[PDB]
Amino acid sequence: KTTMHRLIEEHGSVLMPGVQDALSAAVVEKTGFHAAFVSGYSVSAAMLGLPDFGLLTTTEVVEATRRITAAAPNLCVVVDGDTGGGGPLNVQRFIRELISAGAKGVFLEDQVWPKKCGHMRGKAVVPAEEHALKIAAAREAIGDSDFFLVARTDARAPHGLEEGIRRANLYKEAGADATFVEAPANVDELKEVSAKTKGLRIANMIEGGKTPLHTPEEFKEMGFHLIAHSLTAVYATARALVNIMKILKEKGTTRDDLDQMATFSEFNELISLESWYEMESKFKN
Amino acid sequence: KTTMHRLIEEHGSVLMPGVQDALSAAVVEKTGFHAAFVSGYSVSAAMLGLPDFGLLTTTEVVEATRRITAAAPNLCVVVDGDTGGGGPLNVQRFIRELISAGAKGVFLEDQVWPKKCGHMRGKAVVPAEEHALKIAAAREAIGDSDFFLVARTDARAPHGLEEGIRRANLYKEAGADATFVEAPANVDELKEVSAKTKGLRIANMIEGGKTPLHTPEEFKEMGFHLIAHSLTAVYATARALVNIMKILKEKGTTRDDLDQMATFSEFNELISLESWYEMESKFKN
Amino acid sequence: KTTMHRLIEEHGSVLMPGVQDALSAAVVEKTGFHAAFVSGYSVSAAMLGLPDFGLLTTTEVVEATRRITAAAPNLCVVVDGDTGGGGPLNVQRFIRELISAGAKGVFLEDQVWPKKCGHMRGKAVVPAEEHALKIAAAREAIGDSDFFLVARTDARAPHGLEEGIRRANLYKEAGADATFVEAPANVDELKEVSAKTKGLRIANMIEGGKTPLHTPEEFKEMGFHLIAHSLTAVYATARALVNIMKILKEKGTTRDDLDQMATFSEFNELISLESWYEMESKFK
Amino acid sequence: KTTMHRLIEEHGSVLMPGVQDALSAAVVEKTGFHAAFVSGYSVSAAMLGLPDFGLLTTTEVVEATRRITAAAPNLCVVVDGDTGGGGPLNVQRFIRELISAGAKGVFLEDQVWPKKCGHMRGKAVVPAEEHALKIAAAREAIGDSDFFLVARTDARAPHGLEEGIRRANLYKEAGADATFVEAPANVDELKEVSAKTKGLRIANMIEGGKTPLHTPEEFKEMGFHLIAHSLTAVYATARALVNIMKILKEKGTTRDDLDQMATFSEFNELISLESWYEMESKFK
Ligand SMILES: [Mg+2]
Ligand SMILES: [Mg+2]
Ligand SMILES: [Mg+2]
Ligand SMILES: [Mg+2]
């Protein structure tokens, strides 16, 4: 059916770096990866300068998705759908719009709106049944479309692995392609997720988050098929930005320390300047 | 009149890091800077994954400007206006829109549309008079609005410092607040720009570009008042992204090398997570 | 001392036609009105072709706002905010955004999300305190901004006029500038709202609606200050398009029905083709 | 074998009403037409309240397109591309964007930037080869895409019908699917374009325009295949808004002129309030 399906087949567990925009999406594709995750958290920070505090609207992740699609046309793009922007009807519209934005899948959550990062302090969740219907709602919207449907549960934090899990299996029944139990606290937890969730499983790596950091081979072992590395891109970026700007402020110059930036061979290699010069010429007289 | 004016007074030459979005704009403000430059080149790469090859529309830099404004409300934001999006009438509309997008100034160019980076291989320029009118056009649109009007000339590349310069003085007559002679090849050139251009002068530092890299004290000396450091932010970003993603691809994990990313103390310190938690609480019962 | 407060004083009942894009805002401003309301209902239809089902997002409403505002830069423009996009924080990003988008007011509503129209079949409502807090939040985010705040309650249908009224009064105390009890069913019910809600009051005229149709001069008498005429524009528009496109479809041309469309001088009068040609020549 | 090529074959002259947003696209589709044209003129007015002065950007036209497309997902939608946003590269980003936005064709024009309308006072034109190349570029960017390409020439006013014609033929050879000589002044001039331009031909009906008003069945006879009826919608609309808002302003209410606005079942018929209520109940 799906590119995720044909992707989780061809490989063991698929590593899907988190992306916050076109340049990052570009770098991800260029580095060989076959999938990428439009991260709400990242998009919030990068696009709006906002904490993952449920301020980012469904409309905005769509705009960002459209750009990221265009910029990395090959990358199999999966989008952070948060709450899914309302009730069933909102979800469906949102789904339809992401299919038009060129994406190939969603994550949708358990949380009360407005939501927070799954590794953040004070989350709450709607009754399972209520979200089940939304999965069901997205399911119908997707139809034949090439669209992977990940149902996420933030239930562990306030209710423990038990709750989180049963919700996972319920969303699977509802018609999800795969399941995502957010923020397992350790290995044991992870492995326990793997034993009592029916079908394909996600797992989200967050540097300094609440889960142990593992590899596609290690996850294949534990039985997780899609690995979102959500904040790698943004987190790297933020350091680099703070570093270079400090250097800039106190010297007033990059002049001395240029090993922090990139080359033009490289930057333009990155974006294919030469490649364009070529197209441009095909069309003068 | 302007915040640039009152800024170029309070300081000698103002260092204005180039910005490509909210997160970067945020980091710039947070690091003490008093000004920032919405770079078309950066916005192209970051927002669209596109080379500075004149594909970015006036409408898009406006959207980006609006976000960057909101995200760094204090930063005195100056926008890369490229060609200015058409003829006089387009410029005016564009100007009006940037004033609404919360910005405080523009750079507008000499180039034939579609334009290219000022440090790029094959640029062309419209007759001086033609651009003079556009400066004049923006001038009237600005009125009392708090808006700094930098007129840029890309004439050096294809016609030499002479042409570039006379164009500079002409755009000054036309009503520009300050003047920008793009891509002086060396010090001598710079200093020559400073001797025969009447009034306030810009200077653009591009890492590995065609100009020598200098500091606000050094520029104050040479007589340049506004220093755009256009590609620092984006260039740092691109390295960091390529680095981390390579590491990610070949290990499948950041686990070992976490000194490349940022902390949560730090990331959230960056965006003020705690600060939000505080506002959020003011309003529960 | 907000612009609207000013308008409600210079006049007695401000009449505020609904508007759903740039052209309609223009026509509205060109017609002599001083205030205009961005209708979420209208906008779903005009801008997205969607029933008023709480699909139109807060992002969408703002874009919509921006254009309306630029095109009709004098109209005191007031935005239907529906639910406010979620919690008090979402409300606050939204007020900020709207202020940035050139508006001077919002209406914020009682309803569960996703909201429905105000004269539509199924409506539920969040606990009054919850909205009182959103209002409050709104208020703080408004600060000095010239931005008239309207608290709407949709409680009348599910709960009777009493609730509608206490909630209005509750929301006034939480710092709205004016209060809107949706869908009084008739004159008595208006007068009752007028008698029992303290402060500035909104009425909302919708043709075919549950509330009876009345004029400013009359409303002035019934103690109402801000009359939304929300769906008129979209409604006139919709009929116009349906008629013409029938003709165009059946007769294959407009040839015989030209008096349906507007005039060159007329149209240009609405969008100023002479104001432009001039500015254009000034800079040739 | 593009959708439009299909439409021009199933029928003889395709009649393609102009449309400037979601509601109008809807009405147009709901009325039985199979094709619709996104009018840049219309859109400047409706969406931004701007004279057709080449202010509407390529970005703007696309957003506009997307909405129109979703709301009217069967209408074979064809976009007024004006100048194409600049050089051949800009043309190409634009074709891509439009294909992504769900369209099935564009019209690309001869004019210097910034363009004006096609029946407006001052018009100049770029060297034919320059546009031929843009067309070509367009063509390549189109590839397999179901996307009917129209090359428009505005040379008739500044240069006479001869230039208009050679340029059309020039642009056909550069790989447009159809050709549009703007503003033949009358029947003779149409027939002359019909006789001297090779391939598929566009005519563009504008009420008050320079070209005389004719029907598909007639145009079929004069050898034209795609008739834009570009400004009708906006024009009907504009009159509708001006009348109503006069009434609303003078009488203070719509109370006495209700037959100007549309019906609840009617309106909802255009935007499907029953289709929704149903999907809604399916998931409660
Ligand atoms: Mg998220
Ligand atoms: Mg630039
Ligand atoms: Mg509403
Ligand atoms: Mg046009």
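Following Swiss-Prot, chain D shows residues 28-311, kept in their order.
Using N, Cα and C of the backbone, Cβ positions are placed for all residues, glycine too.
DSSP assigns D:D79 (mutagenesis position) to coil in the three-state reduction, outside any helix or strand. For D:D79 (mutagenesis position), the Cβ neighbour count at a 10 Å cut-off comes to 26, with all displayed protein chains included. According to Swiss-Prot, the mutagenesis experiment D:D79 to A carries the annotation: Reduces catalytic efficiency 1000-fold.
For the recorded site, D:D107 (Mg(2+) binding site), the DSSP three-state label reads strand. Residues or ranges marked as Mg(2+) binding site in Swiss-Prot: D:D107, D:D109, D:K142.
Residue environment of D:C144 (mutagenesis position) contains 24 other Cβ atoms, counted within 10 Å of its Cβ in all protein chains. For the mutagenesis experiment D:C144 to A, the note given by Swiss-Prot reads: Loss of catalytic activity.
Rounded to a whole number, the distance between the Cα atoms of D:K142 (Mg(2+) binding site) and D:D79 (mutagenesis position) is 8 Å. Across the structure, D:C144 (mutagenesis position) and D:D109 (Mg(2+) binding site) place their CA atoms 9 angstrom apart.
Contacts of D:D107 (Mg(2+) binding site) defined by a Cβ separation under 8 A and a same-chain sequence distance of 6+ are given as D:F64, D:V65, D:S66, D:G67, D:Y68, D:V70, D:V88, D:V133, D:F134, D:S257, in order along the sequence.
The Mg(2+) site is set by D:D107, D:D109, D:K142; from the centre of their CB atoms, other residues of the chain with a CB within 8 Å are D:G67, D:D79, D:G81, D:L83, D:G108, D:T110, D:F134, D:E136, D:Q138. Other Cβ atoms within 10 Å of the Cβ of D:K142 (Mg(2+) binding site) number 25 in total over all chains. Reduced to three states, the DSSP call for D:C144 (mutagenesis position) is coil.
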